[PDB]
Amino acid sequence: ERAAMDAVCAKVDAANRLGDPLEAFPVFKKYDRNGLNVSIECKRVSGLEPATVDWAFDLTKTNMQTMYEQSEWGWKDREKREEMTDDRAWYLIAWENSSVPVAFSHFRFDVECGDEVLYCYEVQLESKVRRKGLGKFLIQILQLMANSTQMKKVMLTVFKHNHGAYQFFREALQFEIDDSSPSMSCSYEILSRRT
Amino acid sequence: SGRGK
Ligand SMILES: *C(=O)CCSCCNC(=O)CCNC(=O)[C@H](O)C(C)(C)COP(=O)(O)OP(=O)(O)OC[C@H]1O[C@@H](n2cnc3c(N)ncnc32)[C@H](O)[C@@H]1OP(=O)(O)O
Ligand SMILES: [N]
C-alpha cells in the first residue's frame, strides 16, 4: 500500500523541485496570434513580485467573486490569498508585450485520489484578451507540463453556473467529467483530461 | 477556479 503511494509521491516531489518546467519548451513561451504579443513564464510563487501576486488575486476576485457566492463555497479574501500564496503554488503568467500581465494559471503538482496529477487551481484572463485563443494555449501548456513530469491527468473545478468556461473545457478542449466529480456519485463539476 | 471535492 505504501509502495504504490511512494512511487506516485516520488514523481510529484520531483516535479516540485524543478527550476523552469518550460525550459525545454521555448515555443510555448510566446503567443502572438489574433493581435496579441504575449510572453509566457512559469515560476513558483516565491519567484513572483508581490505586485504580480496582487494583480493575480485581484483579477481572480474581479472575475470570480460573484460566482463563488452563487456556489456553496462563498468568497473569502484570506482563504483565496492563502491558497494562491502557498509555497506549492506554481504560476504561468502571460505578459502582453512582455510588460503587462494579462492572464495566468495557478497550478500544482499533487496527488489526487491516489494519482499524480497537475491540478489547475485557476485560469484567469483579463476581459480584453479573451476569445483570442490564449486560454486554450495556456491549458495546452499545462497538458505539456503534465506529460513532461509524468503526471496522469490535468484536473480542475468548474462551476456549473460558469457557462462559458464550462463549454470551453468540455467542448473546445474535450475535458471529461472526472470520476471524483459529485455528479459521478452541487454547484460545480470536477473535470480532467488524461495524459 | 479552486479545488472542489
Ligand atoms: C478554475 O479556474 C478552473 C477553470 S474555470 C474558470 C475559468 N475562468 C473564468 O471563468 C474567468 C473569465 N474567463 C477567462 O478567463 C477565459 O475567458 C477562459 C479561461 C474561460 C477561456 O479562455 P479564452 O477566452 O482565451 O478562450 P479561447 O481559447 O479563445 O476559446 C476557445 C474556444 O472555447 C470556447 N469558448 C471560450 N470561451 C467561451 C465562452 N464564454 N462561451 C462559449 N464558448 C467559449 C469557443 O469554442 C472558443 O472558440 P471561438 O468560438 O473560436 O472563440
Ligand atoms: N471531488
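Quick note: numbers on chain A are straight from Swiss-Prot, i.e. 18-202, 209-218, in order.
Looks like X-ray crystallography, 1.4 Å, at least that's what the header says.
Cβ coordinates are placed from backbone N, Cα and C, and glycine is handled just like the others.
Swiss-Prot annotations:
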type	residues	note
MUTAGEN	A:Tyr85 to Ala	Strongly reduced N-alpha-acetyltransferase activity
BINDING	A:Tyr85, A:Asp127, A:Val128, A:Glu129, A:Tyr138, A:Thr174, A:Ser197, A:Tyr211	substrate binding site
MUTAGEN	A:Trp90 to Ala	Strongly reduced N-alpha-acetyltransferase activity
MUTAGEN	A:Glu100 to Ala	5 times reduced N-alpha-acetyltransferase activity
MUTAGEN	A:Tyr136 to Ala	Strongly reduced N-alpha-acetyltransferase activity
MUTAGEN	A:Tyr136 to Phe	Slightly reduced N-alpha-acetyltransferase activity
MUTAGEN	A:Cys137 to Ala	Reduced N-alpha-acetyltransferase activity
MUTAGEN	A:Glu139 to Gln	Abolished N-alpha-acetyltransferase activity
BINDING	A:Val140, A:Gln141, A:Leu142, A:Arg148, A:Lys149, A:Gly150, A:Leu151, A:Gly152, A:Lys153, A:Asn179	acetyl-CoA binding site
MUTAGEN	A:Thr174 to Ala	Does not affect N-alpha-acetyltransferase activity
MUTAGEN	A:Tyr211 to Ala	Does not affect N-alpha-acetyltransferase activity
Of A:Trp90, A:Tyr136, A:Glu139, A:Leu142, A:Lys153, A:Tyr211, i.e. the recorded positions, those within 10 Å of A:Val128 (substrate binding site) when Cα atoms are compared: A:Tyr136
List of the recorded positions A:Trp90, A:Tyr136, A:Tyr138, A:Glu139, A:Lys153, A:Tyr211 facing chain B, defined by a Cβ pair under 8 Å: A:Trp90, A:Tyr136, A:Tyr138, A:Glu139, A:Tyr211
Within 10 angstroms of A:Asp127 (substrate binding site), Cα basis - recorded positions out of A:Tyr136, A:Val140, A:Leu142, A:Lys149, A:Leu151: A:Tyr136
Alpha-carbon distance [A:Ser197 (substrate binding site); A:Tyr85 (mutagenesis position)] in Å: 20
Most crowded position, judged by CB atoms within 10 A, among A:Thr174, A:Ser197 as recorded positions: A:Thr174
Other CB atoms, at most 10 A from the CB of A:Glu100 (mutagenesis position): 18
Filtered recorded positions, from A:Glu139, A:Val140, A:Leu151, A:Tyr211, whose Cβ is under 6 Å from an atom of ligand 1: A:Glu139, A:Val140, A:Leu151
Filtered binding-site residues, from A:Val128, A:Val140, A:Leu142, whose Cβ is under 6 Å from an atom of ligand 2: none
Spatial neighbours of A:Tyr211 (mutagenesis position), counting only the recorded positions A:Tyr136, A:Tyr138, A:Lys153, A:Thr174, A:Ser197 and Cα distances within 10 Å: A:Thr174
Sparsest Cβ surroundings (other CB atoms within 10 Å) among the recorded positions A:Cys137, A:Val140, A:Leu142: A:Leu142
Anchor-to-anchor distance, in angstrom and between Cα atoms, for A:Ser202 and A:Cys209 with 6 residues unmodelled between: 11
Conformational class of A:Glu139 (mutagenesis position) under the three-state DSSP mapping: strand
Number of Cβ atoms other than its own within 10 Å, given for A:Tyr211 (mutagenesis position): 24
Integer Cα-Cα distance in angstrom, A:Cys137 (mutagenesis position) to A:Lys149 (acetyl-CoA binding site): 20
